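Contents: one structure, followed by commentary.
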Amino acid sequence: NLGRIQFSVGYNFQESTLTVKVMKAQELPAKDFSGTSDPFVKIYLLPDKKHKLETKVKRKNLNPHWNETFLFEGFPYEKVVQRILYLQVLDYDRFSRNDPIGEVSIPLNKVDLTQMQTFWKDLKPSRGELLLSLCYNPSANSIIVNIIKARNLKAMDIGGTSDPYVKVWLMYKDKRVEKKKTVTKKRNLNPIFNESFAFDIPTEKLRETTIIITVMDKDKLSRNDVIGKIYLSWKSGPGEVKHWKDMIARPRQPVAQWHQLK
Ligand SMILES: [Ca+2]
Ligand SMILES: [Ca+2]
Ligand SMILES: [Ca+2]
Ligand SMILES: [Ca+2]
């Protein structure tokens, strides 16, 4: 489906070091128009999502050979077995977001880390995207959210379409502060909204502000279905935090960005 990746993993008691070698992959799909991809690998010892390692990029190669060794030193064995070795394979794109190919994860407590061993693991894996802009104006203590359009929305009516509308919630800490909502576009999975929403946000509340954008399918005569959500704050997904950072970092300048619905 998405290819498979070869790697080995082993622990050394004398050195208290976990070793992880990302050897190669095979049959990775194509993510560039050239019919090829530029695969590289991110490596995590979950739940630690902060410290990541990467392989080099192999330009235009659907069967890359990395053969790169990654070390995690000073780890007691009782701590290693608590972690989940997470590998994410992505296609590198020079002028756009890197295209994720696939991922694999294995709990180390199931592994005989005493001896180095090799694993072949098949790479494993959408509600739609929403294009929106944020603009923070500190002198006016405002954030303007523009709900512009969405594409490839999930069909939530059994007939094969949805009736999307987008609601925008302003949050402070854990409390709901204000609600906004767009009009409903019926029978549209790629709706254009071009609606603007302005929220008053004092400087003191900026750090603890969260904007929750929920794309809904208006099912009349029934509980409306949720197509997906977006969380915009300092503690959200990478792309979400990135947009939130660009907004705050470039005050008064609108910043638009696509966001996968979740
Ligand atoms: Ca690509
Ligand atoms: Ca690429
Ligand atoms: Ca529905
Ligand atoms: Ca509906």
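Per Swiss-Prot, chain A residues shown: 135-259, 266-402, in order.
For all residues, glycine too, the Cβ spot is worked out from N, Cα and C.
The Ca(2+) 1 binding site feature in Swiss-Prot is assigned to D166, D172, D225, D227. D166 (Ca(2+) 1 binding site) falls within neither a helix nor a strand when secondary structure is assigned with DSSP, and so counts as coil.
For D233 (Ca(2+) 3 binding site), applying a Cβ distance below 8 Å and a minimum sequence separation of six or more within one chain yields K165, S171, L224, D225, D227. The Ca(2+) 3 binding site annotation in Swiss-Prot covers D227, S230, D233 and rests on sequence analysis.
Swiss-Prot lists 135-255 with the feature domain 'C2 1'.
Taken from Swiss-Prot, the feature domain 'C2 2' applies to 266-399.
Swiss-Prot documents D172 to N as a published mutagenesis change and attaches the note Loss of Ca(2+)-binding in the first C2 domain; when associated with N-225. Sequence-distant neighbours of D172 (mutagenesis position): residues of the same chain at least 6 apart with a C-beta under 8 Å from its C-beta are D166, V191, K192, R193, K194, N195, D225, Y226, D227.
Around the Cβ of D225 (mutagenesis position), a 10 Å sphere holds 19 further Cβ atoms from the protein chains shown. Swiss-Prot documents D225 to N as a published mutagenesis change and attaches the note Loss of Ca(2+)-binding in the first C2 domain; when associated with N-172.
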**Item:** Residues close to Ca(2+) 3 site centre defined by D227, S230, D233, Cβ within 8 Å
**Value:** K165, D166, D225, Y226, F229, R231, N232
**Request:** Look up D172 (mutagenesis position) in the DSSP assignment and report helix, strand or coil.
**Result:** coil
**Item:** Distance between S266 and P259, Cα atoms (Å), gap of 6 unmodelled residues
**Value:** 10
**Prompt:** Which state, by DSSP, holds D227 (Ca(2+) 1 binding site): helix, strand or coil?
**Reply:** coil
